[PDB]
Amino acid sequence: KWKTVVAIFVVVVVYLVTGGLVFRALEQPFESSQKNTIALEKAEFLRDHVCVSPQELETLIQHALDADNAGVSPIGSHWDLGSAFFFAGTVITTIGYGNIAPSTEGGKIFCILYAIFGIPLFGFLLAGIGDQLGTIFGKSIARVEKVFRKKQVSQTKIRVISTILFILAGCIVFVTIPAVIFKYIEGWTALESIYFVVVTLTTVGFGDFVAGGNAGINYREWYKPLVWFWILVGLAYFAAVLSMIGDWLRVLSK
Amino acid sequence: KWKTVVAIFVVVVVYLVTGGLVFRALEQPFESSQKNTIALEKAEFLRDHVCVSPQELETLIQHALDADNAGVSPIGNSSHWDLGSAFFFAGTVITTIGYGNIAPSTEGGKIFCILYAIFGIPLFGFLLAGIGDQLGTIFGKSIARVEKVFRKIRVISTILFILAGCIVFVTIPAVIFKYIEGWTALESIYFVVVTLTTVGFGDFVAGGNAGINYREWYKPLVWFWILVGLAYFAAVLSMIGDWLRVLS
Ligand SMILES: [K+]
Ligand SMILES: [K+]
Ligand SMILES: [K+]
Ligand SMILES: [K+]
């Protein structure tokens, strides 16, 4: 119904206006801070180095940015058999970190066709893992559900206890335990690790934090595909969690 | 069934190995080219400018990168967190596109983004399902008018919907982004596909240029296109999924 479509639209538009105001309240002071810091650092380089013109400076910065955009650090491979495999995975899962992206015209063309047919192909694997996890957790939850049924507990509370039991159990295995590993391996903060997990498993994938992206960290070859395996089982868990939040939002709608 | 789950896994693993080899065949020679280009550009700067030491060169390059990571161009008044630009950022999280050209740098901004995504993505799901049902009624009533003419079929209707929607949601907006943002014909189509599949690399982001001073009607209209375009692409990717299930 169009009447209900307009209602959800008004809620979403308000939710975005609200979100945007909270984000600028938390981010605009830091943005202004970095805007002034680069203004000062560029101005002090032209003071200290008189043999450098303001135009020659901008040309160098542009050359450094062009290199960084291409996935090459302008300080001091991303397409190796393993790193390219994980890139492909990032496209198929719709995460799209963008820390690396195709620069070649042909690379962009192949990326279009690869995503179009690859994303539905993953959909089957994600639905398959989703059904398997629903059988593993489903059998474990039923064992607990039978215990409360004997205790004359209401059908309401049992379903509530089960929903909190599944979320809490999976949150340990797919969110907490991997974030502890990323905090130690990648060397991020407790917040930045949880932030990476949520941003990854929601398929948002900003690319500010990417597992196995540090030049200084020389971790073994098994880490990159193991991260992709965590993603595979973690996306199925998060899909169920986001579906339950949707289900609870439908309850609040009625 | 687990027997079919392992089968799809083997297909996906092969598809990734294949994909990775095609991507490196197209990208690794250019990567090596840019690796040598920055090496020579830095070496030429230190030759032409003797008053600059190799240490103070890396320090500025580092300062420039730090600024770019924070979403501030180290080139050359404009903001990324203004009422309108922050609204589009919120939209990017909710649609799961996540361009990442801008992302929260604050610990609090990161905390709020976790909660915002968790409750916001399902909220969008309803709006996307609602637009999906409405488009299915608009395109469904228009296809039935043509279907009645030939009766006096399902394959002919699928080709008609894909071609019609591809003009309205992919072709026409790509032409606008090529003129407004100033991208190539390829880069505009590439941006549209990367955006409407919710991949969102962030290499190309509408309303991201510092030099381009587009009005307050540009940034929200882009999200309005994202809103109706995601519903179209969701149906297209569902049909490709349906077609693959037939081949299975
Ligand atoms: K990104
Ligand atoms: K994404
Ligand atoms: K992304
Ligand atoms: K996505």
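By the numbers in Swiss-Prot, the shown part of chain B spans 68-143, 148-223, 231-326.
Backbone N, Cα and C atoms are what each Cβ position is placed from, and that goes for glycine too.
A C-beta separation below 8 Å, combined with a sequence spacing of at least six in one chain, links B:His151 (mutagenesis position) to B:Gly138, B:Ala157, B:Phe160, B:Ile173. Where Swiss-Prot documents B:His151 to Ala as a mutagenesis experiment, the accompanying text is: Loss of channel gating by extracellular pH.
The K(+) 4 binding site annotation in Swiss-Prot covers B:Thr167, B:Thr276. Under the DSSP three-state reduction, B:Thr276 (K(+) 4 binding site) is assigned to coil, being neither helix nor strand. For B:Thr276 (K(+) 4 binding site), other Cβ atoms within 10 Å of its Cβ number 24.
Feature annotation from Swiss-Prot assigns K(+) 1 binding site to B:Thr167, B:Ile168, B:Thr276, B:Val277; the stated evidence is experimental evidence.
Positions annotated as K(+) 2 binding site by Swiss-Prot, on the basis of experimental evidence: B:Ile168, B:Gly169, B:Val277, B:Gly278. In the three-state DSSP assignment, the secondary structure recorded for B:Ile168 (K(+) 1 binding site) is coil. The Cβ of B:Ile168 (K(+) 1 binding site) lies under 8 Å from the Cβ of B:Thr273, B:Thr276, B:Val277, B:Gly278, B:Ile304, each on the same chain and at least six residues away in sequence.
What Swiss-Prot records for B:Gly169, B:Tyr170, B:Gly278, B:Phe279 is K(+) 3 binding site.
In Swiss-Prot, the entry for mutagenesis B:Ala174 to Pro states: Loss of channel gating by extracellular pH. The structure shown retains the original residue. Residue density at B:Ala174 (mutagenesis position): 25 other Cβ atoms are found within 10 A of its Cβ, drawing on all protein chains shown. Under the three-state DSSP scheme, B:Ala174 (mutagenesis position) falls in the coil class.
What Swiss-Prot says about the mutagenesis result for B:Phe210 to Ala is this: Reduces channel gating by mechanical membrane stretch. With a 10 A radius on its CB, B:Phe210 (mutagenesis position) counts 18 other CB atoms from all the protein chains.
Quoted from Swiss-Prot, the note on mutagenesis experiment B:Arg232 to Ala is: Reduces channel gating by mechanical membrane stretch. Taking all protein chains in view, 7 other C-beta atoms sit within 10 angstroms of the C-beta of B:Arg232 (mutagenesis position).
Note on B:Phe239 (mutagenesis position): other Cβ atoms within 10 Å of its Cβ, all shown chains, come to 19. In Swiss-Prot, the entry for mutagenesis B:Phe239 to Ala states: No effect on channel gating by mechanical membrane stretch. The structure shown retains the original residue.
In the structure as shown, the Cβ atom of B:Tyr310 (mutagenesis position) sits within 10 Å of 22 other Cβ atoms. Here the residue is the original one, while Swiss-Prot reports the published mutagenesis B:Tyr310 to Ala with the comment Near complete loss of channel gating by mechanical membrane stretch.
Annotation of the mutagenesis experiment B:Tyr310 to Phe in Swiss-Prot: Reduces channel gating by mechanical membrane stretch. In the three-state DSSP assignment, the secondary structure recorded for B:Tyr310 (mutagenesis position) is helix.
Looking at Swiss-Prot, the entry for mutagenesis of B:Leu315 to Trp says: Reduces norfluoxetine inhibition. Note: B:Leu315 (mutagenesis position) has non-local neighbours B:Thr275, i.e. same-chain residues 6+ apart with C-beta under 8 A of its own C-beta.
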To the nearest whole angstrom, what is the C-alpha distance linking B:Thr167 (K(+) 4 binding site) and B:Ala174 (mutagenesis position)?
13
Hey, how far is B:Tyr310 (mutagenesis position) from B:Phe239 (mutagenesis position), Cα to Cα, in Å?
10
Recorded positions close to ligand 4 - of B:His151, B:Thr167, B:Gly169, B:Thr276, only those whose C-beta is under 6 Å away:
B:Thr167, B:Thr276
Let me check the 10 A CB neighbour count of B:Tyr170 (K(+) 3 binding site). How many other CB atoms are there?
27
Name the recorded positions, out of B:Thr167, B:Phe210, B:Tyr310, that lie close to chain A, meaning a Cβ-Cβ distance under 8 Å, keeping sequence order and answering 'none' if none do.
B:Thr167
